[PDB]
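Before any comments, here is the structure.
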Amino acid sequence: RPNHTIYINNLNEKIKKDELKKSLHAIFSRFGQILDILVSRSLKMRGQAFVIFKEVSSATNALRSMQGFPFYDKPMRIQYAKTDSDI
RNA sequence: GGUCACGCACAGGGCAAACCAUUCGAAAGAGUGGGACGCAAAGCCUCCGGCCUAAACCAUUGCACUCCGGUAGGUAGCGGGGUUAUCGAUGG
Ligand SMILES: [Mg+2]
């Protein structure tokens, strides 16, 4: 189950990539070092984001702490990524 | 001479990238003026394949790391194709 990456669901689709990545970084940087934040705004990737943590514990902390956080109108749904493939 | 090609020329010459100023545009970018990287169609057309932007509208609750909805705008100086044009090596 636990992954270096957390997967954020239910994000506001009307926010630009630039500002969304910027915000997501402000939200999640306080839980630990982030390797990258993946945001695409393609049909398949809309309203979703991948935050990749240096450490699994700091990924687990973010998920536990920030479930359903009011974020640009919508409550963030967070799960672990199903796979990692950061390599 | 005309036509379909072709570009090693010759003649007239033509266009104008980046960057800047300014205007329109949510943006990509486009218009105009200055400016030349280059260009034998770098004249013009978005029918086809790409690439870029993606605000609004419609749709989508979606697990990616190759990129990808519709729609709309852009690129004709990314390519194809269409159509029009100067000269004529001896040039085919
Ligand atoms: Mg950081």
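Per Swiss-Prot, chain A residues shown: 7-93, in order.
Looks like X-ray crystallography, 2.7 Å, at least that's what the header says.
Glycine too: its Cβ is placed from the backbone N, Cα and C atoms.
In the three-state DSSP classification, A:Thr11 (mutagenesis position) falls within a strand. Taking a C-beta cut-off of under 8 Å and a sequence gap of six or more, A:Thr11 (mutagenesis position) has these contacts in its own chain: A:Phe56, A:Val57, A:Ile58, A:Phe59, A:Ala65, A:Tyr86, A:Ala87, A:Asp90, A:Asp92. The note that Swiss-Prot attaches to the published mutagenesis A:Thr11 to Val is: Abolishes RNA binding.
Looking at Swiss-Prot, the entry for mutagenesis of A:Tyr13 to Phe says: Substantially reduces RNA binding. For A:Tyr13 (mutagenesis position), the same-chain residues lying six or more positions away in sequence with a CB closer than 8 A to its CB are A:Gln54, A:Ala55, A:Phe56, A:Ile84, A:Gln85, A:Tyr86, A:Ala87, A:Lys88.
Looking at Swiss-Prot, the entry for mutagenesis of A:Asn15 to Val says: Abolishes RNA binding. Other Cβ atoms within 10 Å of the Cβ of A:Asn15 (mutagenesis position) number 13 in total over all chains.
In Swiss-Prot, a published mutagenesis experiment is listed as A:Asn16 to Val, annotated Substantially reduces RNA binding. If you take the C-beta of A:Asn16 (mutagenesis position) and look for same-chain residues 6 or more apart in sequence within under 8 angstroms, you find A:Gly53, A:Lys80, A:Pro81, A:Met82, A:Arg83.
Quoted from Swiss-Prot for the published mutagenesis A:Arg52 to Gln: Abolishes RNA binding. Secondary structure at A:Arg52 (mutagenesis position), as computed by DSSP, is coil.
Taking a C-beta cut-off of under 8 Å and a sequence gap of six or more, A:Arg52 (mutagenesis position) has these contacts in its own chain: A:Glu19, A:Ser46.
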